[PDB]
Amino acid sequence: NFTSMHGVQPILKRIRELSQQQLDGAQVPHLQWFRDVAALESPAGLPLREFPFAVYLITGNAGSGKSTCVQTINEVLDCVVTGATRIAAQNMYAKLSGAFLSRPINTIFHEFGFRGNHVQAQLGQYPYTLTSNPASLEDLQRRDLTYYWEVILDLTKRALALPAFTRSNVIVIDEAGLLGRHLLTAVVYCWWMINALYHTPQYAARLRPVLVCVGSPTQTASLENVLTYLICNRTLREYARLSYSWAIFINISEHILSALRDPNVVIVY
Amino acid sequence: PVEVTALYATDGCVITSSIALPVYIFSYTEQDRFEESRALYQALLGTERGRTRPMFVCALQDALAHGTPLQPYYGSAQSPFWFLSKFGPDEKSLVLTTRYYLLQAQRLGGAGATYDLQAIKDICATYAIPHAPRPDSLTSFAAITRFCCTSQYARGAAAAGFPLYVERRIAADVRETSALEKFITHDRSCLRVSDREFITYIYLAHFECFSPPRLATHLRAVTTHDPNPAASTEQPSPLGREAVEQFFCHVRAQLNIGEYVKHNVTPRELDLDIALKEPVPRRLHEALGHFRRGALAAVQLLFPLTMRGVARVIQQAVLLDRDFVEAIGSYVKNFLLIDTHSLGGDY
């Protein structure tokens with residue numbers, strides 16, 4: 001708090017820079033594609049469509065300032081704070097409401113439309129195979145949708161027949177290590193849903209969704225989550241420019257060793 | 001009159017009908033700046049982020065000495081316990097921090113416009129101006145308004161000089177941490193040492209360089225006792241001097257090229273590359289001399305493909321010296337100086 005107060009400022013600078021970048025006309029998705037997808041039932045009609053997005057990672061040991069960084073970001077920047085779990089949202093509300101004002105925080109699941117009937121959906125039902133390597137992000141999002149297809153299709157069906165994603169484009173996802181990697185794409189896709197369905201003023205402004213994934217990738221191990229799928233995958237490492245958009249809060253992990261080796265990621269003490 | 005801004009409040013159920021179409025106002029270059037700001041004085045919360053948004057626009061001076069109501073968004077649910085808890089129980093905090101964070105930070109800009117409320121409170125805590133005794137717990141907006149409007153901190157030199165003190169405090173702290181973090185980024189970027197030793201080096205640097213005694217000394221040196229910047233009582237903060245001179249001696253001597261060669265180099269018995277930021281305005285000769293000293297020390301240690309090994313050891317030994325760094329490293333983007341009977345071992 002004595003030095004994090006000053007070390008956290010570049011984090012806000014970079015998040016603001018990300019939240020401001022606009023997209024070209026050829027990059028912003030159009031609702032006609034999504035209606036065409038809804039009109040079908042099988043993934044046979046999903047082309048190499050790209051969903052632009054940005055991500056801001058904040059890692060570190062157990063609570064070494066990540067929660068306080070989320071607090072400062074909420075108190076300064078316009079972010080829609082979410083949670084991986086119900087307990088995560090309750091913890092974030094406990095941290096924020098004890099200092100300043102934040103509206104009741106929902107889970108990112110509750111944000112993007114995850115409901116009860118979504119729990120029984122058959123996850124991993126349809127088959128996919130990677131086309132080339134390094135896999136194009138248009139194929140990565142394709143695969144993530146295919147793995148999660150029942151929930152995505154039911155979301156689209158409900159959407160055709162006030163969402164908080166109209167409020168802003170920076171979405172704070174605490175405990176992002178607890179989220180499945182595929183959900184990542186869904187969230188971005190879900191974001192566009194709202195910004196495509198309601199014809200949101202950000203859509204007319206060609207704004208891009210920005211994610212602030214705050215969590216520890218070490219606490220979750222496969223028996224590969226969002227933090228790990230972003231740190232490891234070369235395609236996402238290149239597209240997201242993760243070398244210049246990464247924070248580590250510190251009081252074997254070869255991954256975090258390489259992170260500290262990289263000069264361009266901020267570390268806050 | 002002069003252009004001023006007010007923060008609306010009301011004891012009972014702040015809503016549009018109370019807004020109608022009474023108010024409870026409780027918050028109403030350098031030399032010239034505080035002179036005019038003193039000359040001004042005598043002796044709804046909502047985001048458009050913008051911490052406060054105006055509701056309307058419109059005898060008035062007396063409302064700032066008695067807190068009398070003047071009879072004809074997200075801050076519609078403000079509470080007195082809210083303000084007392086969130087802006088500290090301290091009167092100086094409750095007045096100055098509230099006034100700066102809600103109103104002055106946005107209208108005046110600067111670095112402090114981006115610091116959160118707790119940072120502002122931490123700055124105001126070490127704003128130790130003299131405490132004039134107050135002749136007279138708060139239960140409602142009337143009580144807090146009478147407490148704030150009659151406060152010594154809401155009038156005159158203190159209110160005039162708080163924002164400038166803010167800016168100066170951020171300036172000092174950021175400059176100190178910026179110099180230290182520039183050195184940390186230097187030794188971070190190219191140091192090819194083992195994993196555990198790199199991690200312990202980073203930990204020891206960021207911890208012992210910013211131990212509580214040095215932070216206390218820095219804060220005490222940044223303590224003010226007069227709101228006047230001309231009569232400011234701030235002292236030269238020795239934080240950077242201590243962190244650089246006093247402790248990198250120990251780190252550089254202990255975590256030196258001799259130990260590195262003795263442990264991580266197993267002998268079985270040189271072109272300089274510069275990344276330019278800007279041209280350097282004696283410095284070049286000094287840098288080459290210190291390069292020569294480092295290379296000579298490495299040669300002495302090594303002599304009681306092999307070319308890659310000797311070049312790597314020379315590069316490490318040259319990095320570990322401080323004089324070469326202070327000579328040239330402030331001007332170079334990256335520090336890969338050298339492009340890469342058998343010197344072997346893990347790397």
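Residue numbers in this text run from 1 along the chain shown.
Cβ coordinates come from backbone N, Cα and C, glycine included.
As written in Swiss-Prot, here are the features:
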type    : residues                              : note
MUTAGEN : B:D271 to Q (Swiss-Prot position 628) : Complete loss of primase activity
VARIANT : B:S211 to N (Swiss-Prot position 364) : In strain: Nonneuroinvasive mutant HF10
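In the deposited model, 12 residues go unmodelled between B:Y28 and B:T29, whose Cα atoms sit 23 Å apart. B:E48 and B:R49 flank a stretch of 7 residues with no modelled atoms, and their CA atoms are separated by 7 Å. Ranking the recorded positions B:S211, B:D271 by C-beta neighbours within 10 Å puts B:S211 at the top.
Separation across the 9-residue hole in the deposited chain, B:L21 to B:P22, is 12 Å (Cα atoms). Chain break remark: 14 residues absent between B:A43 and B:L44, end-to-end distance 28 Å (Cα atoms, rounded to whole Å). Here the C-alpha separation of B:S211 (variant position) and B:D271 (mutagenesis position) works out to 40 Å.
204 residues between B:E269 and B:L270 have no modelled coordinates; the flanking Cα atoms are 21 Å apart.
Counting 5 residues missing between B:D136 and B:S137, the deposited model places the Cα atoms of those two residues 11 Å apart.
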